[PDB]
Number of protein chains: 4
Amino acid sequence: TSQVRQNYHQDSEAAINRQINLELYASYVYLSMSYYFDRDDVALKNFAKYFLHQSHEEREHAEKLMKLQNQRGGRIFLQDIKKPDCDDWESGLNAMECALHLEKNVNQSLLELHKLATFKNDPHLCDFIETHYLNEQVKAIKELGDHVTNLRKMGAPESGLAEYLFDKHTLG
Amino acid sequence: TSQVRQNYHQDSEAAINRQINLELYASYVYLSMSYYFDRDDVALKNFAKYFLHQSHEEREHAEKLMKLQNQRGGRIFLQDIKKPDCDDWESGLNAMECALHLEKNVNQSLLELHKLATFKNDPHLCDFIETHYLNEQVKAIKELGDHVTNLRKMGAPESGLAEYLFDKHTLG
Amino acid sequence: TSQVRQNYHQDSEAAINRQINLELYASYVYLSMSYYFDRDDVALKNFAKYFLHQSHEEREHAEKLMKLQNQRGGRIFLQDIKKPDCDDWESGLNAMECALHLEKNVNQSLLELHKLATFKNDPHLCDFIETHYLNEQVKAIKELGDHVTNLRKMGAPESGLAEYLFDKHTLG
Amino acid sequence: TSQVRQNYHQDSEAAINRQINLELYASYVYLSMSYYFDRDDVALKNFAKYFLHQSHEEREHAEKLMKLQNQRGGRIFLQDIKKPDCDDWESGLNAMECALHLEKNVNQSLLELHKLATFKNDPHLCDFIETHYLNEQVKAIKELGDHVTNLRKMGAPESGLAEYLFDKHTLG
Ligand SMILES: [Fe+3]
Ligand SMILES: [Fe+3]
Ligand SMILES: [Fe+3]
Ligand SMILES: [Fe+3]
């Protein structure tokens, strides 16, 4: 056992390793979405910037969790990162809704991790999660809500002008 | 009786207290409107900016009359700040129209003060209303009229595109 | 129902709405205190500055709570802001004593609000209160108790010198 | 008759000359008060600089009215500047209460002058009094009232320590 390990239950260790996988998965979904909007037949390059930047942020989330795992004396076990559920994301509003849906899954997973950490009386782990993940799930979910709503009210996905104007004025 | 009081009728002091409660109420309406446009199913960030600024500006008006109450030797007596009429403001256009109605009422009230203070031969009080309040109201009314007109022409409130663009290109 | 709402209970949404009102009321109490010390027969700029600053901070607390409500997908419902209890706050010491009382009641509301968030397993809400509200109350309470201590030891409210010199040296 | 007179009554010219004389008198009262506090047996150096400042402001008020008299085409007529009622002003608190009484008398004089300008329908002479003299009198009376109030609670005039600290912290 690790000379640093203190108050770090192996269920919390197991859960952090599968949160690490979900954060890498999330980053890969976003990578897929970003380069979808790069396509010459979609061509929304602020949608592409937006999802690429969320792709990088979600990789920082993974490494933070991996750093946490070593800080606490657990051992990273990496898993396959599954390909995203869709090669084709259909529209800007559809990707935004898929992202909002992904972000709610990721957040549900973080709420479970926190419930477990709470059950395991790991206040450093709870604080770690509250400090670095919980509010930025709320913030990202709220921001995608904002985005989904404006896109709908602008007349997406049926309107091509809606996704264009949103791309320049909200995402530029 | 106040050692500074001079030519300050008890009727003007009571009227000043009433206007203070109007200005606080106006502040509260605008606060209400602002965080409506911050909802995830309205999501108009600069409509929300605009009204929150108005709310702070109204709070300045209230405080300036309380300064005046004291400068003249009157005594401040505050009342309840009633909640605004609506919790839901329907749309950007309807909010602007409500705000336009509220400004004309506040103007009505200030013109009544001025009239009273004329009746009571209070030339310093008449100049105070004129210098700090009356032309602020003509400006605010003329602005909300400008906004109300533009949103109507753009096709608000049926057209979600209209309010989206107005928020970016006028309230931004 | 709201597309961003996740793990946000009805009960917690109601409390936030009540806390918004309490913060608004405390902003109003401090404003009443501010212009009491602006009076010609009271005359203490620094008590009045101190309290106006607190009125404005409390206004900021109330707005961050409305930002949260929207962030989490709940709905703000504003109510009347009650007038404060006193019109004459008697003395600088007595205002400091009532301000201390107000801050402890607001803390009681925040502690109860945090406890409900625990009960509903809202770890994000819990973190929100800890970060922005709980230590603010503990500092605000300690500062106010320090002020009452010095005002009493100086001879207040009997001594007009006591309060005059505190106004210059502590609040300057 | 002056090539520049228009809507300027014989009575208004005469009341301006009366007001010039009053401002010169008030400057002369403050100068007397100034060097009372410069005496080796009063020795309140900031009371003296305060009242020399007031004395010089009053000299500027008189000059502004002489400039107005010539702006409207009326003719300046100077009278004796009577000596102040007092050579000995007894105490700083006493000098302030007397100053308060002076600025209320000069105010009542300016209110009667604005009433006359109204009587004669001189909107320029009215606004001149409003812009330049009315709010200054309201502020001078309030500030003196504040000083009188603080001196009293501090224990003036029986407390020489009070007048000394007042001179340091308020007036220095
Ligand atoms: Fe994440
Ligand atoms: Fe106003
Ligand atoms: Fe607070
Ligand atoms: Fe003067």
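Residues 6-177, in that order, are what chain C shows, numbered as in Swiss-Prot.
The deposited model was determined using X-ray crystallography, 2.5 Å.
Every residue, even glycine, has its Cβ placed from backbone N, Cα and C.
A helical conformation is recorded for C:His66 (Fe cation 1 binding site) in the three-state DSSP classification. Taking a C-beta cut-off of under 8 Å and a sequence gap of six or more, C:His66 (Fe cation 1 binding site) has these contacts in its own chain: C:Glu28, C:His137, C:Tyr138, C:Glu141. The Fe cation 1 binding site feature in Swiss-Prot is assigned to C:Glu28, C:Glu63, C:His66; the stated evidence is experimental evidence.
According to Swiss-Prot, the Fe cation 2 binding site annotation covers C:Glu63, C:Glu108, C:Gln142. For C:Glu63 (Fe cation 1 binding site), other Cβ atoms within 10 Å of its Cβ number 24.
Cβ contacts within 10 Å of C:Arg23 (mutagenesis position), excluding its own Cβ and spanning all protein chains shown: 15. Mutagenesis annotation in Swiss-Prot: C:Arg23 to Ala, described as Abrogates interaction with NCOA4. Fails to localize to punctate lysosomal structures; the structure shown retains the original residue.
Quoted from Swiss-Prot for the published mutagenesis C:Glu28 to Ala: Reduces iron binding and oxidation rate; when associated with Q-87. For C:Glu28 (mutagenesis position), the Cβ neighbour count at a 10 Å cut-off comes to 24, with all displayed protein chains included.
Experimental mutagenesis at this site is recorded by Swiss-Prot as C:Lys87 to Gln, annotated: Reduces iron binding and oxidation rate; when associated with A-28. No effect on iron binding but the oxidation rate is severely reduced; when associated with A-108. Note on C:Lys87 (mutagenesis position): other Cβ atoms within 10 Å of its Cβ, all shown chains, come to 15.
Residue environment of C:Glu108 (mutagenesis position) contains 24 other Cβ atoms, counted within 10 Å of its Cβ in all protein chains. Looking at Swiss-Prot, the entry for mutagenesis of C:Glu108 to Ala says: No effect on iron binding but the oxidation rate is severely reduced; when associated with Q-87.
The Cβ of C:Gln142 (Fe cation 2 binding site) has 18 other Cβ atoms within 10 Å, all protein chains considered. It is 13 Å from the Cα atom of C:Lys87 (mutagenesis position) to that of C:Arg23 (mutagenesis position). Listed recorded positions (C:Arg23, C:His66, C:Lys87) with a CB under 8 Å from any chain B CB: C:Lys87. Of all the recorded positions given, namely C:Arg23, C:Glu63, C:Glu108, those whose Cα is no farther than the 10 Å limit from the Cα of C:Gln142 (Fe cation 2 binding site) are C:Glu108. With a cut-off of 6 Å between Cβ and the nearest atom of ligand 3, the recorded positions C:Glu28, C:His66, C:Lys87, C:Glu108 reduce to C:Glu28, C:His66. Residues C:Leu27, C:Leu29, C:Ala31, C:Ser32, C:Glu62, C:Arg64, C:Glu65, C:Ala67, C:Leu70, C:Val111 surround the recorded Fe cation 1 site, their Cβ atoms falling within 8 Å of the Cβ centroid of C:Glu28, C:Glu63, C:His66, which are themselves excluded. Looking at C:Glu108 (mutagenesis position) and C:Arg23 (mutagenesis position), their Cα atoms lie 16 Å from each other. Of the chain residues outside the Fe cation 2 site list C:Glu63, C:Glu108, C:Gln142, C:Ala31, C:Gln59, C:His66, C:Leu107, C:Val111, C:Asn112, C:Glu141, C:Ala145, C:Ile146 have their Cβ within 8 Å of the site's Cβ mean position.
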